[PDB]
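Enquirer: Structure provided below as structure tokens; questions to follow.
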Amino acid sequence: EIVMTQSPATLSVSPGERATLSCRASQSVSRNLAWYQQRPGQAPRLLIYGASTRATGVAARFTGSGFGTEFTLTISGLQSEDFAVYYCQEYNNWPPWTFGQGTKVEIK
Amino acid sequence: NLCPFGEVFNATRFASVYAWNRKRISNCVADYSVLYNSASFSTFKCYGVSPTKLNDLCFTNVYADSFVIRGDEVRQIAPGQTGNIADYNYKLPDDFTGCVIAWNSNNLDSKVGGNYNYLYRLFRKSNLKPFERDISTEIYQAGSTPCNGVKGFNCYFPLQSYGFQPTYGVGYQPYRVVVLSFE
Amino acid sequence: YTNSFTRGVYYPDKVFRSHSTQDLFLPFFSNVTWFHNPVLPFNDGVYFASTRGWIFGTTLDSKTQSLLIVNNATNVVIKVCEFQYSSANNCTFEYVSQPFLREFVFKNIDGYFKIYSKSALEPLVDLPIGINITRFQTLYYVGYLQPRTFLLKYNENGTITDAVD
Amino acid sequence: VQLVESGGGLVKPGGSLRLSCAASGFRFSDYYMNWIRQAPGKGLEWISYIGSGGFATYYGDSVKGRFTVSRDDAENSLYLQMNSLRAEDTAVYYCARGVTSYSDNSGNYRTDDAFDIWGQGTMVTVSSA
Ligand SMILES: *[C@@H]1O[C@H](CO)[C@@H](O[C@@H]2O[C@H](CO)[C@@H](O[C@@H]3O[C@H](CO)[C@@H](O)[C@H](O)[C@@H]3O)[C@H](O)[C@H]2NC(C)=O)[C@H](O)[C@H]1NC(C)=O
């Protein structure tokens, strides 16, 4: 039971800006974390797995980093498509895997 | 900068033998004195590089192959040996360098009722070339008669499960392994 | 174009304080090629000067490893992958530190890739790349190094001040 | 690279339903598979998991005894069985897939378990109306 909390409530950034996101774990997972983008009305999509490696169909403007307990994701140069909700989920064991509570990026 | 041996010897869950993991280590100041002088490792024996003079030589790249195998079965992780692991899952060359620790882990891996997540290949056609994992699980036809890719008679799924429980003996308990390779 | 100069002296690949050295140097009044991005040969060394990166290698393909230097506004990245970039496989060494008239000298000897920057080019950094390097391209003035004897006047705090061909 | 799901519908409380999703475009018998779910307007929650050929089943906390998951590798198909349904588990079930192995540029033969390419949704509403 590794309780994950993101806790930026509602990110409010204008387009063309470089924003960061936070995902803080209660324990040490240290390389096992993923980032998902879930545009409203669509199915989610995988961006980062391993906390640093990008998926197949992802532009270079998505970067993530972290180790142990503090993980971050940075989005530089937002387009119109990139206003969605973002999740992080940990898998450093067999049993239940917990999804982050999700944060939303709006248009300012 | 001491390179992360703690991320290989203390990983929370190890990868089953048929898909054994691997990690490359380079550009670090690695000490093997801390590794050698610990009473936990119930096996440490190696080749062409005596454990006393490990840290006084430097190589270009150091690999780390980690998995989980049956307790009795650990005698096959060595050059010149033959059996199930050495012939179908993890085969070592004859001129091997670097060396292999293996500590009991029955307190961590096995759970009451069974731990089925560790699997090992059981059937194949030809012996593995050294350092060659395979993941494809196409059904093995036991004879001339084909079976159109269905599990049945004379056709078997090549992966069968260890299924550890803490009440087993030492001859069947799970022994995590790490196999360092040197340049 | 073509031009001439009087410069190109770096610390003679050795980090002593203090002289005559038989090293790879740049002739004083030599022919240097004023440019306004071809794939120039490397020979044994190059003098680079301009008033934001380099790609080195032999074939500059996936068949062989190639050196790549890029300067960000905050950071310099040095990687030696089998670049096509379109595809990166292998990826052995990676160096990350602060970014680099701006004049440079590059030499690749004994598997080491040495850099000097700014006469008296102070040593910037040397890298254990360990690959062959024959041709190069700029991601300016380009000269070529020659194995000739030099005389170097140190100035009581190192700082090679004057030089004699 | 195509996960298509079916079997979603309307069920009454205390009934049962059987979802399934069929995949094409890859060797299906070499990959983990597992079911995510999403309550209407809440965060994703994880539900099931199957291994490389059966004998690996795991389950979530709130669905421990009611859900049976099994796969038929030869048909390139997957099934989830739902028993003794209740009303607050209305959601939009997906069937993800886990990247079993990720051989990085150099060595790093690391074994990941993140949910790469997903499917679409299958609305499953449970009510007495
Ligand atoms: C990544 O690229 C490098 C090339 O810079 C490759 O490393 C080279 O691999 C070869 C083949 O093992 C080795 O060279 C020679 O090996 C033979 C073994 O028969 C030995 O007799 C020679 O003395 C020599 O060492 C060596 O490991 C290495 N050589 C270098 C540094 O150039 C490497 O194969 C590439 N990796 C991939 C993706 O294949």
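Numbering starts at 1 and runs along the chain as it is shown here.
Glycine is treated like the rest: Cβ placed from N, Cα and C.
So Swiss-Prot has the following annotated:
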type: VARIANT; residues: C:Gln22 to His (Swiss-Prot position 52); note: In strain: Omicron/EG.5.1
type: VARIANT; residues: C:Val39 to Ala (Swiss-Prot position 83); note: In strain: Omicron/XBB.1.5, Omicron/EG.5.1
type: VARIANT; residues: C:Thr51 to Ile (Swiss-Prot position 95); note: In strain: Iota/B.1.526, Mu/B.1.621, B.1.1.318, Omicron/BA.1
type: VARIANT; residues: C:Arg52 to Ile (Swiss-Prot position 102); note: In strain: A23.1
type: MUTAGEN; residues: C:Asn71 to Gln (Swiss-Prot position 121); note: Partial loss of biliverdin affinity
type: VARIANT; residues: C:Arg102 to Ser (Swiss-Prot position 190); note: In strain: Gamma/P.1
type: MUTAGEN; residues: C:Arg102 to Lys (Swiss-Prot position 190); note: Partial loss of biliverdin affinity
type: VARIANT; residues: C:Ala120 to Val (Swiss-Prot position 222); note: In strain: 20A.EU1
type: MUTAGEN; residues: C:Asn132 to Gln (Swiss-Prot position 234); note: Increased resistance to neutralizing antibodies
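So that I understand the layout, could you describe where these features sit and how close they are to other parts?
Expert: Cβ neighbour count for C:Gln22 (variant position) (all protein chains, 10 Å cutoff from its Cβ): 10. The DSSP secondary structure for C:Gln22 (variant position) is strand.
Within 10 Å of the Cβ of C:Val39 (variant position) there are 11 other Cβ atoms, across all protein chains.
The secondary structure of C:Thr51 (variant position), as reduced to three states from DSSP, is coil rather than helix or strand. Less than 8 angstroms from the CB of C:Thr51 (variant position) sit C:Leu101, C:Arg102, each of them six or more residues away in the same chain.
Of all the Cβ atoms in the protein chains shown, 13 others lie within 10 Å of the Cβ of C:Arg52 (variant position).
The C-beta environment of C:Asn71 (mutagenesis position), restricted to residues of the same chain at least 6 apart in sequence and closer than 8 Å, consists of C:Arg52, C:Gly53, C:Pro99, C:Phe100.
Around C:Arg102 (variant position), taking its Cβ as the centre, 11 other Cβ atoms fall within 10 Å, counting all chains.
Every protein chain shown contributes to the tally, and the Cβ of C:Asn132 (mutagenesis position) ends up with 14 other Cβ atoms within 10 Å.
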Enquirer: If I take the C-alpha of C:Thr51 and the C-alpha of C:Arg52, which enclose 6 unmodelled residues, how far apart are they in Å?
Expert: 12
Enquirer: Can you tell me the CA-to-CA distance separating C:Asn132 (mutagenesis position) and C:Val39 (variant position), as a whole number of Å?
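Expert: With distance taken Cα to Cα, C:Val39 (variant position) is 16 Å from C:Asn132 (mutagenesis position).
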Enquirer: Once the DSSP letters are reduced so that anything not helix or strand counts as coil, what is C:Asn71 (mutagenesis position)?
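Expert: It is in a strand.
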Enquirer: For C:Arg102 (variant position), which of the three DSSP-derived states applies: helix, strand, or coil?
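Expert: The three-state answer is strand.
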Enquirer: Whole-number Å only: compute the distance from the Cα of C:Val39 (variant position) to the Cα of C:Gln22 (variant position).
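Expert: Approximately 29 Å lies between the Cα of C:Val39 (variant position) and that of C:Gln22 (variant position).
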